[PDB]
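Peer 1: The structure is given below, and queries will be raised subsequently.
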Amino acid sequence: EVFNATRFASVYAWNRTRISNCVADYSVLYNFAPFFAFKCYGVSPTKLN
Amino acid sequence: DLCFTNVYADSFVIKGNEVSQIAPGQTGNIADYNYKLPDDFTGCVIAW
Ligand SMILES: *[C@@H]1O[C@H](CO)[C@@H](O[C@@H]2O[C@H](CO)[C@@H](O)[C@H](O)[C@@H]2O)[C@H](O)[C@H]1NC(C)=O
Ligand SMILES: *[C@@H]1O[C@H](CO)[C@@H](O)[C@H](O)[C@H]1NC(C)=O
């Protein structure tokens with residue numbers, strides 16, 4: 001629902017949402033976007049689950 | 001100015017972004033299930 005959205009707000013008023021109490025499997029974000037930049041800093045995307 | 005023991009040439013035609021996908025310690029649909037480079041890769045990639 002956060003990558004299926006249609007009206008990602010502008011940078012001047014960025015929309016922030018909270019995710020909790022669920023199972024995070026990032027294959028969905030991997031296959032939901034033709035990725036151009038995945039520069040993670042705190043945690044490597046590879047073993048992220 | 002170098003001497004190499006053995007030299008390997010792996011050839012494959014791919015998309016454009018996957019060229020940047022090809023690098024040691026990377027990830028992607030091609031980098032994870034099609035062609036993963038060694039972490040200590042001693043060599044390089046040529047893309048034209
Ligand atoms: C940021 O984008 C979110 C996309 O899911 C919005 O969450 C939804 O908001 C609707 C109301 O607009 C809720 O009914 C729904 O349950 C869900 O929480 C979120 O509102 C939005 N935030 C801003 C500030 O635009
Ligand atoms: C959600 O994503 C799918 C595929 O990317 C797309 O067809 C659909 O229109 C999207 N939904 C919304 C509400 O944009």
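All positions are counted from 1 along the displayed chain.
Any Cβ shown, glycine's included, is placed from N, Cα and C.
Below, the features straight out of Swiss-Prot:
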MUTAGEN   A:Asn4 to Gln (Swiss-Prot position 343)  Reduced viral infectivity
VARIANT   A:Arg7 to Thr (Swiss-Prot position 346)  In strain: Omicron/BQ.1.1, Omicron/XBB.1.5, Omicron/EG.5.1
VARIANT   A:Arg7 to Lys (Swiss-Prot position 346)  In strain: Mu/B.1.621
VARIANT   A:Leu29 to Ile (Swiss-Prot position 368)  In strain: Omicron/XBB.1.5, Omicron/EG.5.1
Peer 1: Can you tell me the CA-to-CA distance separating A:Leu29 (variant position) and A:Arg7 (variant position), as a whole number of Å?
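Peer 2: A:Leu29 (variant position) to A:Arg7 (variant position), Cα-Cα distance: 18 Å.
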Peer 1: For A:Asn4 (mutagenesis position), what is the secondary structure by DSSP, using just helix, strand and coil?
Peer 2: coil
Peer 1: Among A:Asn4, A:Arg7, A:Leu29, the recorded positions in the record, which have a C-beta under 6 A from ligand 2?
Peer 2: A:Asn4
Peer 1: Suppose we draw a 10 Å sphere around the Cβ of A:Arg7 (variant position). How many other Cβ atoms does it contain, all chains included?
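Peer 2: A:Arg7 (variant position) is surrounded by 6 other Cβ atoms within 10 Å.
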